[PDB]
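Participant: Can you keep this structure in mind? I'll have questions shortly.
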2 protein chains.
Amino acid sequence: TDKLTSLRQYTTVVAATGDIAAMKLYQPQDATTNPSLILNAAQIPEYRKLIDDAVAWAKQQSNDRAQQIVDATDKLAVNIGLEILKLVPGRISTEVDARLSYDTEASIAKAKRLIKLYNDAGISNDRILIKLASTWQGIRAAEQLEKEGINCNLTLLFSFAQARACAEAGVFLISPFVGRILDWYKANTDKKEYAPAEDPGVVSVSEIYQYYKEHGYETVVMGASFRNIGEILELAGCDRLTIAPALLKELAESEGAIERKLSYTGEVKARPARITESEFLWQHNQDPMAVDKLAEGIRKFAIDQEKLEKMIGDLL
Amino acid sequence: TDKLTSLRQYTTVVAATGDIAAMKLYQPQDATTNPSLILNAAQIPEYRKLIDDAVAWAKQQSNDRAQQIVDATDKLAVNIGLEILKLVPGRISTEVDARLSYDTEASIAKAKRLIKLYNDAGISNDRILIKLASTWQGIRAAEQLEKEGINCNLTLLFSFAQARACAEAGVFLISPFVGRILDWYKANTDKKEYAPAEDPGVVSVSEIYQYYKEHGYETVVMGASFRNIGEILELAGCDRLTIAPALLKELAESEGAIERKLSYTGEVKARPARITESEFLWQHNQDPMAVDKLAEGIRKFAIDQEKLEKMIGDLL
């Protein structure tokens, strides 16, 4: 059989895209989106209908141009999620405005607003994951949201300190990155070529997976961001993996079964005391790669958010 | 006359070193030290006496080896400050353990401990500046310390958000860096050569100086970290400048008077509302250079602190 089919025996397959065409081809269980993917999807000609509905709905909610742009942008993200939910049995991940990444209260409010829009469309909370950046503020927001019945997807996770803080907050799922970690090493280190087993991104997710299973944490581990199929195959066994359409195609066209790589067969160990903000900040900033990438990831998503607002602005 | 003598007309000269030999040669008003300079100074043969006194004093305060290492390391920093105060009319800056940079309460406690050691030696608070890293936590610690009569020197300042937060906290003095900013651009940008007027570090301090004077802030602006005399001359007029012995020598050996570059001749403007933690974090992380350098600066000072403890450990 093919690699994709084989991988499904050990790992739940998730598609990283806002394009419904991929949902029909690979039949993933869940789908994930982010500000950049939403911006790109808005370019798809067939999605024109989704944009017009968002704008029309917005103008029916208020007569304030400022509020219309925000309502239109949020509704568009939700409308795209709605189309995807028609083709997948699982969940859709929708990300909150990245400009609120360092504001706990504002993030909680925005998350509840998005949940409200999904509910108004008839979708219940068990089919959604609100996506937030893994800053200390985002983690504190998620801990509160989970208590109120809203499940979260903690993304842009680079350091071990982030992974630990997320597990202790009891979040539903984490999206530790692989590929962006590789990018950092290729650009700031001597070694430009890495064997799958020594890929820094692969090692990071593997260590996080071990820590989570070893201590009985229920948080779902979903590896994200890939540069080649080698990284994916090296993580076979991870709870879930969200993969871009291009790599999904490569897996489906290659023959040969694969072997499970990630597993924890021991018994659960006792959990340590919770990490404090001071300890979190110290440990996270000890990692040069994580310091650069977390901040950069937030900057980029914020820029794409602004570009989307521009686009919608010229339509009001 | 020479450049050094000329610069003194517009700017208060400060020496960046723990070596007393420089105090006698350039007669600066104040002197600044940091963990790295303290580590190097400990290597100076004539300072052997200072190390032995620190260790002896420590063993007389407690019988706990762990506490002796901390008491010895802190006392050594103070003993070096004491020698310098004999040769300068102004203040000495002593830095708190960089490992506490993200802990407000621990930083306040350590600062008071250092002040205690200076007081026990008969030195009053008006001859000292406690040096802390400009993280949000360090700034909050400084605001509290100033209210209790302890003046602070906020260092490792790279972003405008840091400069603004420091002014609003009413700290006694800030040490915005110049040279380390240049290093970042030379390593992460195409342009490897900069004319003095276009040096990123020079532009940063100039903008901060303008903002402070324009709004009537009393915080002293002291530029720090230099790579060449061109940067120094371009900042003539800054309240104070702390310079390494090597560049101090170059200024004293070059002939020709210089012209004042930094000035604010307008009237004071009204101050805006105070920046909040969320706004601070967003703005600081918008600056790639500042994100990298603040974290890096803290890591290095922490490593030098550990090396000093090792050295002292083998003497107990």
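The numbering of chain A matches Swiss-Prot: 2-317, in order.
Structure method, as recorded: X-ray crystallography, 2.0 Å.
Any Cβ shown, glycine's included, is placed from N, Cα and C.
Relevant sequence annotations retrieved from Swiss-Prot are reproduced here:
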type: ACT_SITE; residues: A:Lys132; note: active site, schiff-base intermediate with substrate
type: MUTAGEN; residues: A:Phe178 to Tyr; note: Critical for gain of fructose-6-phosphate aldolase activity
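Have a look at these and tell me how they're positioned relative to everything else.
Facilitator: According to DSSP, A:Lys132 (active site, schiff-base intermediate with substrate) is assigned to a strand segment. Using a 10 Å radius centred on the Cβ of A:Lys132 (active site, schiff-base intermediate with substrate) and all shown protein chains, the other Cβ atoms total 27.
Following the DSSP three-state reduction, the secondary structure of A:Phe178 (mutagenesis position) is strand.
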Participant: Across all chains shown, how many C-beta atoms besides its own are within 10 angstroms of the C-beta of A:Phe178 (mutagenesis position)?
Facilitator: 23
Participant: How many whole Å apart are the CA atoms of A:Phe178 (mutagenesis position) and A:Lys132 (active site, schiff-base intermediate with substrate)?
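Facilitator: Just about 14 Å between their Cα atoms.
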